[PDB]
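A.B. asks: Below is one structure. I have some questions about it.
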Amino acid sequence: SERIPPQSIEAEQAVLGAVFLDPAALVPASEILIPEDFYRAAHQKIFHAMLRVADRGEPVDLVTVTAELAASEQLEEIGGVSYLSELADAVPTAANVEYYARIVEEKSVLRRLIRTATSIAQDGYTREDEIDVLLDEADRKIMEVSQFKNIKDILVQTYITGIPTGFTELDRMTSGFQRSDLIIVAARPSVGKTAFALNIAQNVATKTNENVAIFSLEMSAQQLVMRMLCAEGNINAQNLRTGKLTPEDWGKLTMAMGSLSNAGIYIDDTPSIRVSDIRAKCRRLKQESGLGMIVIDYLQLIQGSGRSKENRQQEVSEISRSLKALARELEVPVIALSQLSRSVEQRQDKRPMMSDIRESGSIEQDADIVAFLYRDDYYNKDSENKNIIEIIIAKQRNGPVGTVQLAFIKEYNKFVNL
Amino acid sequence: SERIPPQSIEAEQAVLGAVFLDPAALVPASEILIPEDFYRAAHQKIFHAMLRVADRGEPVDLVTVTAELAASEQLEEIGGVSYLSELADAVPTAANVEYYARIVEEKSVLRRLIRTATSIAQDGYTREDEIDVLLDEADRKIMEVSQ
Amino acid sequence: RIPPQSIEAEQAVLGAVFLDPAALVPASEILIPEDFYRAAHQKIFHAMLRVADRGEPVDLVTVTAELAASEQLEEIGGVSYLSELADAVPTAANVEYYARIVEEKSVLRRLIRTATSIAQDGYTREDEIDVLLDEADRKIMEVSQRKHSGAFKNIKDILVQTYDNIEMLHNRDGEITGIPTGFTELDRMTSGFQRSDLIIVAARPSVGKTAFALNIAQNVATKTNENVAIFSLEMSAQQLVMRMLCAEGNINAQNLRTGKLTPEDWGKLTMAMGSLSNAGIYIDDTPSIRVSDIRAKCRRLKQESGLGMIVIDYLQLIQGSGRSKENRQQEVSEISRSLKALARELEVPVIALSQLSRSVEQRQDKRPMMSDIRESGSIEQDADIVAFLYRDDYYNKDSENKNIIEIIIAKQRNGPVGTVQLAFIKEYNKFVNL
Amino acid sequence: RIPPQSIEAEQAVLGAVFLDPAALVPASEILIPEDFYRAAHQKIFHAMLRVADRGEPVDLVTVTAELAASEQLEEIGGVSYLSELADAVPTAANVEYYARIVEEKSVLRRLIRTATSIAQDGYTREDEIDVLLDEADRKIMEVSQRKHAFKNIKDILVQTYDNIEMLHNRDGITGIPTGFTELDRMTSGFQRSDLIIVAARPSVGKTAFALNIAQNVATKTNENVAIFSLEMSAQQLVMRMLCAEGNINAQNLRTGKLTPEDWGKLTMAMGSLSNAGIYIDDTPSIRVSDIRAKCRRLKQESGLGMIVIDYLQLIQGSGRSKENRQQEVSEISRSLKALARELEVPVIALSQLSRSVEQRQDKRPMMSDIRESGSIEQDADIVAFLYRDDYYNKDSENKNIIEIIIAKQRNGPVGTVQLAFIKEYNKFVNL
Amino acid sequence: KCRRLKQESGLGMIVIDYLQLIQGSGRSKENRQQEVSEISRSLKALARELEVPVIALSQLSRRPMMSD
DNA sequence: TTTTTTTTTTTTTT
Ligand SMILES: Nc1nc2c(ncn2[C@@H]2O[C@H](COP(=O)(O)OP(=O)(O)O)[C@@H](O)[C@H]2O)c(=O)[nH]1
Ligand SMILES: Nc1nc2c(ncn2[C@@H]2O[C@H](COP(=O)(O)OP(=O)(O)O)[C@@H](O)[C@H]2O)c(=O)[nH]1
Ligand SMILES: Nc1nc2c(ncn2[C@@H]2O[C@H](COP(=O)(O)OP(=O)(O)O)[C@@H](O)[C@H]2O)c(=O)[nH]1
Ligand code: ALF
Ligand code: ALF
Ligand code: ALF
Ligand SMILES: [Ca+2]
Ligand SMILES: [Ca+2]
Ligand SMILES: [Ca+2]
Ligand SMILES: [Ca+2]
Ligand SMILES: [Ca+2]
Ligand SMILES: [Ca+2]
Ligand SMILES: [Ca+2]
C-alpha cells in the first residue's frame, strides 16, 4: 500500500560526515556519486557545495563548506551550522566512505529504475500510435539506468578499503574483502579451496586485529589448526603429522603456536548446521567481541531450512540467498567455499567458468565476487612451473575482473606471494 | 494513463467474424496472432478451438467450431451458440484480416509491455537485495517483449 | 450425464441433403440412420435412403411424401422442421465432415454402451471367468470394427487418376511438364521443377548458389505468368533486386552499386526496371523465420494470387520449431522434413539452397557428392532432386575455360541423373545457356 | 452393486495356512494380499508373507506376533478371529481351489473397474476417437496374468514333425515368392512373421525394389499386399508399377509423350494391375499403432499377405516425449517386428543408411551402417542391402547390375545375389 | 556496449581482436565448432542491426584458401 | 533444476 521511494539517509549522512572528518574522502565519494544521487534535498545542496569548494580548491572542511553555503542563499535552508556539526559526529572515523557512498548510489539507481519503469507503463496507455518505436525507447530507456576508454583518457602518458588478505596482487584487484560482500571461492576437489581460505583467515586474524569465524563442515578443528601451524612456521606437514620433527622444526612450531594464540580465530566444526544456526552463532560472537570475517567450508554442505527436501537446486538457491543476507546483516564479508560440477573435466581447457559452480546457478547470481582456483600441476604430472596457482576473479561488482597468480607450497599448506 | 489496458474489441470480433465468413481468412489471422493475443477470455478459447479444428483439418465453420467448443467444457463459457452467431454478423466481408489482426496484435504487445514495466516497478520496492541482477532482469525482461 | 452427440452437426447433414442432394452419397457411405442420436433424424435419414432406393430422387417434397407414407411426418416435427433443416447448414460442399462428426459421436456412445454392459455382466455371470474375459476382448474390438471410412487407396481408383492425368499431359503441346527454368539443357533433363518437389541446390561459399536461384526466379516470374516467393535470410531485398536488375539488363554490377553508369547503361536499367515490374516476385527478407512462418506466408499468397515457386535462401539458416536446442542434426533433419511437406501441401516446387561441409575441399576431385551436404544427411534423403554447382575457376586462378559452371544433378526420383553445363558471367550476376 | 467377492473362500485360504502351513506356497504363487476383498484379510495375508520372509515360519502364534508388531492385531478382529479362521476349513489339502476363487473374483472386479472407467472416459475425452479405442483394446487385455506356463518339448517336437510332414507333402519356396529366382532360392519367401529390412543409400533403388516385389506378389500370387508410402504419393507409386509392368519408358509416361505401341503396353499394364489387389496408404505421418490398426482391419475382411513400409525412420513415435531419438526408433523397430508377429505376415521395412559408408573404400554396406539405431540390425529377421557399382562410377563397366547383399538372416544362409535394375523402366529383372 | 556508444555519439566501425577469442552464450560449452558457428552468426547479426561494418579478425588452422 | 550414463550423426582437431 504505502510506497516509500527507496533511500538510506543514514548512509547519506555517513558520507557527508566522512568528508568533514578526512577530507581526502571526498575523492572516492565523488567518483561514486553526483549531488543528485542524494535523496534529501539538503544533502544534495551540501555535497554540491563540497564539490564547488573543491574546484578552487580550498579545500573541504567544516569552515570552507559553511562559507560556501552562505555564499549562496543556502546555509539556512540545510539546517544550521548545527546540522553540519551533526554530520561530522555521525561517524567515529572517515574510514570507509566508499562503502556508504556505494549504498547511496545503489539506492539512487533503484529509484531511477523504478521511475523509468513507471514512465514506460505510463506511456503504454498514451502513445498507442507507433508500436515498434515505443519498443525501441523502452529498450533504450532501461539501459540508460547505468552510469569504453577514449584515446585521450588513455593518454595519461607514455613511456585497501577493505580487510586485507595479505596477498598483494589479489588485494590490489579487490581491496579487501569488503563489508557485506558474499565471496565465492570454487574449484575442483583437492585443488586448494580450504587451504586458500585458511591462509586468508590466518593473515587476517594475525596481521589485522579483527576476529574471524570459520565454520568447517568437512574437517575437524584439529586438522584445521594443524594446517595453519604448518603454514605459519613453514613446517613440513608430513613431518608434523608423524611427530617426526627436526630440531629446528621444533623451533618453527614453538613460534607458530605463539603467534596463533593471540590470533583470535573462532572455529565451529559441527558437521551439520543450517544457515540460521550459523547466523545465530556469529550474531553472538559479534555481540561480545566483534566480528570481521566469516568463512564457510562449504556451501553445498550446509543444510536446508524446512521446505521439505525440495527441488535440491532450490534448496541451495535458498542457502545462497540466506548467506548473502547474513553478510548484509552483520556488515562483514562472507567467504563461501563451493564445489564445481564435473563438466569442466570434459573441456580441453580446464579453467572454470561461472556456469561450472555445482548444484545451482543462483550462486553466480547472489555472489558479490566469484573466485576460481586453477592449477596446471593438478592435471599434468610433469607440469612445468609447478607450485603456481591461478586465482581467477571471474566476477566482482566493485570493479575489475581478471587473473592473479600465487604459489601454493602444498608441503606447507601454504599460499605465498610471488 | 488509464487503468484501461490497451485493447480494441471492435477488432477482436472482426477477426473471429471474418473466419466464420471465409474461412480462408484463418491463414492470415494465425500467421499474425496466437490465441493469447486476444484480450477477452472468451475469444482466446474460440480462436484456440478454430486452430484446433484446423489441425485436423475440418475445416473451420460455425458448425465444426461449436462442435469443438462443446467437445471441451467451453461452449457455454464463451456465450452461447448465440454469441458465435453474433461474431458472424459483426462484419461485411473478410478482405484484409491481415490489417485488423495486426491491430489486435499491436494492442496485445502494448499491454504486455505495460504489464512487464509495472512488475519491474513492483519488484523495485521488494527485492532491494540485489541491485546488479535486478538491472539484468529488467534488461532481459524488456527484450523478451519484441516477438 | 449427457450422451455424446452433435445436433448442430446432425442437422447440417440432413440440411445438405435437402440442398444438394448428391450429398446423400457421401452421407450414406459414412452413416446409417442409427448413427443419428435424435429419434427424429433417424427416421428422416431413413426416409431419405428409402426414397433414394427407387430412386425418386431426394428433395424436400419426395421426402415429406415418404414420411407421410408412413405414420411419421407428424412425429418428426412438421414440414416446418424439414424446412428448418434446409436453412441450417453453412456450406453444403462439406457434408463429409459433418457426417464424420455424427459418425464419431455414434461410435463414442456405442463404446460407452458396450463398456457399461461389460461392467454390468461383471457382477452377474460370475460363472466361467476365461470366456467372460474373451468376450470383453472381442466385444471392444467390434467397436473399432467401424464400417466404411479407413483410408487405403484402392488401386482400381488410382489407376483411373493416372490414366486421366496422363491423358491431360498428352494434349499439352509438350516437352516440359513443369515450370521451365529457361536453362534449356537443365530443363531437358528435368522438365521443370515439378509441383510438390523439393529441389536442393548446394555448393561451397561464394560459388553461385543465390545467383543461380535468383536467375531461375526471374526467368520463371518474367517468362511465365506464375508468382514466385523468395525468402532471403542472408541478403536484403534491395541487394536481391539489384542482382536481378544487373542480370535482366546486362549492367555491370560494380558500375550499378556506384552509380557510375554509362549513357547506354541507363537505357539498360530503364528496360530492366520495366520488365521486372510486371514480374510479380514476392520477397521476404526477415532474417529469422521458422518453416511454420514460411508456410503461413505462402499459404496466404497462394490464397489471393496463386503461387508457382518457393525459393529459400538457405535451409540451415531457417530456425527450429521448439523441441529444445536439440541435437542440431535432428533440428535440421526436422526443417528438411517440414520443407518437403510444405512443397507437398502447396503443390508447388520448393527450391532450398544448402551449404556444404568442408569435406569436398579436402578431396582431390573437388566436385561435390551427396554426403557433402552440410549438417544433416536427411537432406539428401528428403530431396526430390539435388543439384550441385561446381566451378573449376572457383579453385583454379588460371583455369582454362572460365565462366563455365557444372550443374551436377546428383539425385532425382523423376528420372535421369547427370551433369549440365552453363555459363556464369559473374560481372552480370547472370547464368546463361550455352 | 455389491462387488464380486467370495469371503468364504478367502477364509478357507487363510484357514489352510494356519493348518498346514506349507499351503502358503501355493497360496502366494496364486495371490497377493490385495486380491483379498476384506480389509482385514488383506492385512493378515500380508503379515503371513512378512513372517515367511524371515522365515519364522507361519503359524497361529508367529502370525499374531507379527500382527501385534504393527498396530494391526486389534483391527482384524481378535486372536479370536484368527482362531475362527483355523476352524473354518476341514484340512489344508486344497488351498489351491479357494485361492483360485479369490483370484477369479479379483479379476472380475478388475474387469468391472476398467470397464466403468472406459465408459467414464467416453463422456470426458471426446477429443481423440482413434486413440481412445486403442486404449480400451489395450486396457482390457491387461486384465490378466496375460504376460504370466512352460511349453514342454515332447509337445513341440510333435507339432514340428507334423509341420515338416506337411511341408514335404507340398510343393517345395515356403515362402511368399518375390519372383526373383536367385533371391527366392536363398530365402524361400518372405516368411510369415519375419521383419525384412531393405536398406541402401539415397536414390540407389530402395522403393523401386520394394514396389517390384509388391507387384510380383500381388499379380503372380493371389495374396493382398498393403503399402504404406510416407514419402511418395499413391499416384507416383502406381506410375512406377505401370512402367515396370509394361516396359514403358518412365520419361515418356510422365510427359504423355507415348509411342503408338506404348499405349498398347499401358492398356494391358492397367489391365493386370486392376485385379492386382494392392492397398496403398500415402498419409505422410503415421504411428506404428495406426499402421497396425489399418492392417488388422484389411486382414479382417480381405486377408493380408505382405506389409511394405516406405520407410522406417519416417514413421513417427508413440508418446514417450521426443526421447533420445535412438530410443524412439529403437521402439518403432520393436513395434514393427511385433506387428509382423501378430498378423503372421512378412513385414518389409525400408531403411536409410548413415553417411558412415560414404567414408569407406568399399562402398558395400555392413549392418552397422543402418541409420539412426542399431536395434534395427538386432530386431530384423533378415537384412538386405542394395549396392550398385554404377551409382558411384559414372563410367562403370556392367551398368544395370545390382547386388542384393543378404547380410543377415536367422532362417539361414547369408550371401549376395545379382539382379538387373533397368532404371528407365523402374524395373528389376532376373538375370 | 556498441548500442550505447552509437546511442550518444554514433558509430561507424567495429573491430574485434579476434573472433575465436570471443566467448559463447550459454548452450553448455557445446561441440566447439557449433559454439563459434554461433558467435559467427551473432556478429553478422550485430553488424546488420547497428548498420555498420564489423571487421572480425580470425585465426587459421595448421597462400590461404577459405577452408583454412 | 541438475547430475548422471548411454548410442549415434555431425564438424572440425595437424
Ligand atoms: N606434498 C604434500 N601435499 C599436501 C600435504 N598435505 C596436503 N597436501 C595437498 O594440499 C591440498 C589441500 O586440500 P584442499 O585443496 O584444501 O581441499 P579442497 O577443499 O577440496 O580444495 C590437497 O591437494 C593435498 O594434496 C602434504 O603433507 N604434502
Ligand atoms: N566481377 C564481379 N563478380 C561478382 C560481383 N558480385 C559478385 N560476384 C561473384 O558472384 C557470386 C554471387 O554470390 P553467390 O555465389 O550467389 O553467394 P552464395 O549464396 O554463397 O552461393 C559471388 O560468388 C561473387 O564472388 C561483381 O560486382 N563483379
Ligand atoms: N534414366 C532414368 N533413371 C531413372 C528414371 N526414373 C528413376 N530413375 C532412377 O531410379 C532410381 C529410383 O530410386 P529410388 O528407389 O526412388 O530411391 P530410394 O527409394 O531412396 O532407393 C533413382 O536412382 C533414379 O535416378 C528415368 O526415367 N530415367
Ligand atoms: F577435497 Al574437498 F572440499 F575436501 F574438494
Ligand atoms: F555467400 Al554464401 F553461402 F557463401 F550465401
Ligand atoms: F531418396 Al529415397 F527412399 F527415395 F531415400
Ligand atoms: Ca575442503
Ligand atoms: Ca535467489
Ligand atoms: Ca550449470
Ligand atoms: Ca554490493
Ligand atoms: Ca547465398
Ligand atoms: Ca524412396
Ligand atoms: Ca486377382
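We number chain D the way Swiss-Prot does; in order, the residues shown are 8-155, 158-181, 183-441.
Header lists the method as X-ray crystallography, 3.2 Å.
Heads up, the Cβ atoms here are built off N, Cα and C, so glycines get one too.
When I checked Swiss-Prot for this same protein, it listed these features:
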- D:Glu241: active site, nucleophile (ACT_SITE)
- D:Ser213, D:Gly215, D:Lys216, D:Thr217, D:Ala218, D:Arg250, D:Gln362, D:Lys418, D:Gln419, D:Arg420: ATP binding site (BINDING)
- D:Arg381, D:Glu382, D:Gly384: ssDNA binding site (BINDING)
- D:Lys216 to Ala: Loss of helicase activity, reduced ATPase activity, still forms homohexamers, ATPase not activated by DnaG primase, still interacts with DnaG, almost complete loss of ssDNA-binding (MUTAGEN)
- D:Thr217 to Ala: Loss of helicase and ATPase activity, still interacts with DnaG, complete loss of ssDNA-binding. No longer forms a complex with DNA clamp loader subunit tau (MUTAGEN)
- D:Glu241 to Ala: Loss of helicase activity, reduced ATPase activity, ATPase partially activated by DnaG primase, 4-fold decreased ssDNA-binding (MUTAGEN)
- D:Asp320 to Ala or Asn: Loss of helicase and ATPase activity, still interacts with DnaG, 4- to 15-fold decreased ssDNA-binding (MUTAGEN)
- D:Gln362 to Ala: Partial loss of helicase and ATPase activities, ATPase and helicase partially activated by DnaG primase, wild-type ss- and dsDNA binding (MUTAGEN)
- D:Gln362 to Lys: Partial loss of helicase and ATPase activities, still forms homohexamers, ATPase and helicase not activated by DnaG primase, still interacts with DnaG, binds ss- and dsDNA in absence of nucleotide and less well in presence of nucleotide (MUTAGEN)
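Looking at the shown structure, can you explain where the listed features end up?
C.D. replies: A C-beta separation below 8 Å, combined with a sequence spacing of at least six in one chain, links D:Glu241 (mutagenesis position) to D:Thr217, D:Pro294, D:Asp320, D:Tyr321, D:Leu324.
Look at D:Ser213 (ATP binding site): DSSP puts it in coil. Long-range neighbours of D:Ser213 (ATP binding site) (same chain, six or more residues apart, CB within less than 8 Å of its CB): D:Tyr401.
Look at D:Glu382 (ssDNA binding site): DSSP puts it in coil.
Less than 8 angstroms from the CB of D:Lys216 (mutagenesis position) sit D:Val208, D:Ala209, D:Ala210, D:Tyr321, D:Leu360, D:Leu396, each of them six or more residues away in the same chain.
In the three-state DSSP scheme, D:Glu241 (mutagenesis position) falls into the coil class.
Within the same chain, residues at least six positions away from D:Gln362 (mutagenesis position) with a Cβ under 8 Å of its Cβ are D:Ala209, D:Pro212, D:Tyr321, D:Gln323, D:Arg381, D:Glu382.
DSSP classifies D:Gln362 (mutagenesis position) as coil under the three-state reduction.
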A.B. asks: Report, in whole Å, the straight Cα-to-Cα distance of D:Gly384 (ssDNA binding site) from D:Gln419 (ATP binding site).
C.D. replies: 16
A.B. asks: Near ligand 13, which of the recorded positions show up if the criterion is a Cβ under 6 Å from one of its atoms? Options: D:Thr217, D:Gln362, D:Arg381, D:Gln419.
C.D. replies: none
A.B. asks: Suppose we draw a 10 Å sphere around the Cβ of D:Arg381 (ssDNA binding site). How many other Cβ atoms does it contain, all chains included?
C.D. replies: 19
A.B. asks: In sequence order, which residues at least six apart in the same chain have a CB under 8 Å from the CB of D:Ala218 (ATP binding site)?
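C.D. replies: Set apart from D:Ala218 (ATP binding site) by at least 6 residues yet with Cβ under 8 Å, we have D:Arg250, D:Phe431, D:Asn436, D:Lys437, D:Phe438.
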A.B. asks: Restricting to the record's ATP-binding residues (D:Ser213, D:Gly215, D:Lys216, D:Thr217, D:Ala218, D:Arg250, D:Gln362, D:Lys418, D:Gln419, D:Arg420), give me the longest CA-CA distance in Å as a whole number.
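C.D. replies: Those residues reach a largest Cα separation of 32 Å.
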A.B. asks: Note the Cβ centroid of D:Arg381, D:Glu382, D:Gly384, the recorded ssDNA site, then list each other residue of that chain whose Cβ lies within 8 Å of it, in sequence.
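C.D. replies: Neighbours found: D:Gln323, D:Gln336, D:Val339, D:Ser361, D:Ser364, D:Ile380, D:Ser383, D:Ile386.
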A.B. asks: I'd like to know which of these recorded positions, D:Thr217, D:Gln419, is least surrounded, judged by other CB atoms within 10 A.
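C.D. replies: Ranked by other Cβ atoms within 10 Å, the recorded positions D:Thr217, D:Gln419 bottom out at D:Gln419.
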A.B. asks: Name the recorded positions, out of D:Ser213, D:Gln362, D:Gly384, that lie close to chain C, meaning a Cβ-Cβ distance under 8 Å, keeping sequence order and answering 'none' if none do.
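C.D. replies: From D:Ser213, D:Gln362, D:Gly384, flagged as close to C: D:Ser213, D:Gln362.
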A.B. asks: Count the other Cβ atoms sitting within 10 Å of the Cβ of D:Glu382 (ssDNA binding site), across every protein chain shown.
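C.D. replies: A 10 Å sphere around the Cβ of D:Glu382 (ssDNA binding site) contains 21 other Cβ atoms.
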A.B. asks: Checking the binding-site residues D:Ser213, D:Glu382, D:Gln419: which ones have Cβ within under 6 Å of ligand 3?
C.D. replies: D:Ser213
A.B. asks: Restricting to the chain of D:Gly384 (ssDNA binding site) and a gap of 6 or more, list residues whose Cβ falls under 8 Å of its Cβ, or answer none.
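C.D. replies: Looking at Cβ-Cβ distances below 8 Å from D:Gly384 (ssDNA binding site), excluding near sequence neighbours, one finds D:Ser378.
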